Amino acid sequence: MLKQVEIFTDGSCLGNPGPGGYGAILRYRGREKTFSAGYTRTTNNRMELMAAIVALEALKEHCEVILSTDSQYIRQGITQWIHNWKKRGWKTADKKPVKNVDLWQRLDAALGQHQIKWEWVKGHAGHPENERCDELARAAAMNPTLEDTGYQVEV
């Protein structure tokens, strides 16, 4: 029985925009939960962030987490952008709302409920868990059931 919650995530998309999906594995309490869904029209980046979102939102108490992903988007966001975006009221240099702000605020709210340890894996060197996520993400995109509301060609 693990002393840390372990989460693995991946996202996939067939176009820009296109039908995509995500896969997430959550090792919580003494179970392994698997989340995966496809969306009819979305992007690779929204799907990546959605992976993280659904897994953290499943947590009911404050946890000590370790999140493993090979997503560059999440990494860039977490390590270089989010900090400056919270101080700027979630706007770009040119005062427009940041890209995927719906998702980044949503994620931001889920991150602040826990202690997070980020583990950036390499595309070709993750655990069997990351590969299973890649696999779920890809399966989901081939059979989209949901609508990705937040998506705009736009802002």
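Placed from the backbone N, Cα and C atoms, the Cβ positions cover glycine too.
According to Swiss-Prot, the Mg(2+) 2 binding site annotation covers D10, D134, on the basis of experimental evidence. Every protein chain shown contributes to the tally, and the Cβ of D10 (mutagenesis position) ends up with 28 other Cβ atoms within 10 Å.
Taken from Swiss-Prot, the feature Mg(2+) 1 binding site covers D10, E48, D70, and the record attributes it to experimental evidence.
Listed in Swiss-Prot is the mutagenesis experiment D10 to N, annotated as follows: Loss of activity. According to its DSSP assignment, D10 (mutagenesis position) is in a strand.
One mutagenesis experiment catalogued in Swiss-Prot, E48 to Q, is accompanied by this note: Loss of activity. Shown in sequence order, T9, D10, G11, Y22, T69, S71, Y73, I74 are the residues of the chain, 6+ apart in sequence, with a C-beta less than 8 angstroms from the C-beta of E48 (mutagenesis position).
In Swiss-Prot, the entry for mutagenesis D70 to N states: Loss of activity. The structure shown retains the original residue. In three-state terms derived from DSSP, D70 (mutagenesis position) belongs to neither a helical nor a strand segment and is classed as coil. On its own chain, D70 (mutagenesis position) has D10, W120, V121, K122, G123, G126, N130 as residues at least 6 apart in sequence with a Cβ closer than 8 Å to its own Cβ.
The note that Swiss-Prot attaches to the published mutagenesis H124 to A is: Reduces activity. DSSP gives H124 (mutagenesis position) a coil state; it is part of no helix or strand.
Look at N130 (mutagenesis position): DSSP puts it in a helix. The local packing around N130 (mutagenesis position), expressed as other Cβ atoms within 10 Å of its Cβ over all shown chains, amounts to 22. Quoted from Swiss-Prot, the note on mutagenesis experiment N130 to A is: Reduces activity.
Among the mutagenesis results in Swiss-Prot, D134 to H or N has the note: Slight decrease of activity. The residue drawn here is the original one. Shown in sequence order, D10, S12, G23 are the residues of the chain, 6+ apart in sequence, with a C-beta less than 8 angstroms from the C-beta of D134 (mutagenesis position).
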Open item on the list: Taking 8 Å from the centroid of the Cβ atoms of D10, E48, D70 as the cut-off, which other residues in that chain fall inside it around the Mg(2+) 1 site?
Closed with: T9, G11, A51, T69, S71, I74, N130, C133, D134, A137
Open item on the list: I'd like the number of other C-beta atoms within 10 A of the C-beta of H124 (mutagenesis position), please.
Closed with: 7
